[PDB]
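Structure first, commentary second.
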Amino acid sequence: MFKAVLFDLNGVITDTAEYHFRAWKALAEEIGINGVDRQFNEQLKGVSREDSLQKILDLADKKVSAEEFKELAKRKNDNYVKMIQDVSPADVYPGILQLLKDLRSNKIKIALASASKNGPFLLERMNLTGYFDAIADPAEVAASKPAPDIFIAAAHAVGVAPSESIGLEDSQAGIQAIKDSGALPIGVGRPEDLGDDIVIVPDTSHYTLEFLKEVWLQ
Ligand SMILES: O=P(O)(O)OC[C@H]1O[C@@H](OP(=O)(O)O)[C@H](O)[C@@H](O)[C@@H]1O
Ligand SMILES: [Mg+2]
């Protein structure tokens, strides 16, 4: 039996991707950079604040001091955080609270494995903090998804190996990170976007405890 689930935040528990996109878009327009469209923002998900900024600058080969790097990242995040102020336990995706409840009551460890440092804040606002045995700190990892570092760190934060764990994700990068940690990915979305070599569910209401047990088994 699997001993842990490792949850991505955005696109599994809820999704604030629209707000990250709007804030990043707004910042690029302010610094004169074209190309931050929705297509580009697909490669920004699963990706850290620092690495998302760098991808944006790289669009125009734009060079900045480390100080003006910090201020630009701070500008974007203040904007983003202003846009997620009304997030509540209404925003939690279908089946996720029940699954968290069923995982807890069966002694299955629950870890967050998000690239966002606003993760703690959102789980608080959604009243989900209590269910989480650990929240992997994206400040402390060496690389963004698809690197496996975040899911490895998450698994370790609940004293289990990734091989004892299930990873839940909406993104290609996230799924690839799960694969390379040694955890079992179960995706949510379309198999045209994520693949046909893994189990995909069409929405998060399909993420039930009995279904996870079935998949684990094969
Ligand atoms: O899918 P998840 O890993 O949960 O979220 C990924 C998001 O993390 C955010 O970090 P932040 O909140 O600015 O520190 C990034 O700025 C954003 O570009 C990215 O889409
Ligand atoms: Mg995600």
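Quick check of the header: X-ray crystallography, 2.2 Å.
Keep in mind that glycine also has a Cβ here, set from the backbone N, Cα and C atoms.
When secondary structure is read from DSSP and collapsed to three states, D8 (active site, nucleophile) falls in the coil class. Close to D8 (active site, nucleophile) in the fold, though at least 6 residues off in sequence, lie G46, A113, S114, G167, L168, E169, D170, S171, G174, each with a CB less than 8 Å from its CB. Residues or ranges marked as active site, nucleophile by Swiss-Prot: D8.
Annotation of the published mutagenesis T16 to P in Swiss-Prot: 500-fold reduction in the rate constant for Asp-8 phosphorylation by beta-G1,6bisP. 6,700-fold reduction in the apparent rate constant for cycling of the phosphorylated enzyme to convert beta-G1P to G6P. 13-fold increase in the estimated rate constant for phosphoryl transfer from the phospho-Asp8 to water; the original residue is retained in the structure shown. Of all Cβ atoms in the protein chains displayed, 20 besides its own lie within 10 Å of the Cβ of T16 (mutagenesis position). In three-state terms derived from DSSP, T16 (mutagenesis position) belongs to neither a helical nor a strand segment and is classed as coil.
Among the mutagenesis experiments that Swiss-Prot reports, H20 to A is described with the note: Impairs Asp-8 phosphorylation by beta-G1,6bisP and phosphoryl transfer from the phospho-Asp8 to the substrate beta-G1P. Note on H20 (mutagenesis position): other Cβ atoms within 10 Å of its Cβ, all shown chains, come to 25.
Experimental mutagenesis is annotated in Swiss-Prot for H20 to N, with the remark: 300-fold reduction in the conversion of beta-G1P to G6P in the presence of beta-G1,6bisP.
For the mutagenesis experiment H20 to Q, the note given by Swiss-Prot reads: 8-fold reduction in the conversion of beta-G1P to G6P in the presence of beta-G1,6bisP.
Counting only same-chain residues six or more apart in sequence, the Cβ atoms lying under 8 angstroms from the Cβ of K45 (mutagenesis position) belong to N10, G11, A17, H20, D170, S171, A173, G174. According to Swiss-Prot, the mutagenesis experiment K45 to A carries the annotation: 20'000-fold decrease in catalytic efficiency.
Other Cβ atoms within 10 Å of the Cβ of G46 (mutagenesis position) number 28 in total over all chains. Where Swiss-Prot documents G46 to A as a mutagenesis experiment, the accompanying text is: 1'000'000-fold decrease in catalytic efficiency.
Listed in Swiss-Prot as a mutagenesis experiment, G46 to V is described as follows: 10'000-fold decrease in catalytic efficiency.
What Swiss-Prot says about the mutagenesis result for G46 to P is this: 100'000-fold decrease in catalytic efficiency.
Within the same chain, residues at least six positions away from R49 (mutagenesis position) with a Cβ under 8 Å of its Cβ are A73, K76, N77, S116, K117. Secondary structure from DSSP puts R49 (mutagenesis position) in a helix. One mutagenesis experiment named in Swiss-Prot is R49 to K, and its note says 1'000'000-fold decrease in catalytic efficiency.
Within 10 Å of the C-beta of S52 (mutagenesis position) we count 21 further C-beta atoms, all protein chains included. One mutagenesis experiment named in Swiss-Prot is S52 to A, and its note says Wild-type activity.
Under its mutagenesis entries, Swiss-Prot includes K76 to A with the note: 100-fold reduction in the conversion of beta-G1P to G6P in the presence of beta-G1,6bisP. Neighbours of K76 (mutagenesis position), defined as other CB atoms within 10 A of its CB across all chains, total 23.
Cβ contacts within 10 Å of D170 (mutagenesis position), excluding its own Cβ and spanning all protein chains shown: 22. Listed in Swiss-Prot is the mutagenesis experiment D170 to A, annotated as follows: Impaired, but active with an increase in the affinity for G1P.
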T16 (mutagenesis position) to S52 (mutagenesis position): how many Å between their Cα atoms?
15
For ligand 1, the recorded positions of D8, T16, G46, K76, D170 whose CB is under 6 Å from one of its atoms are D8, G46
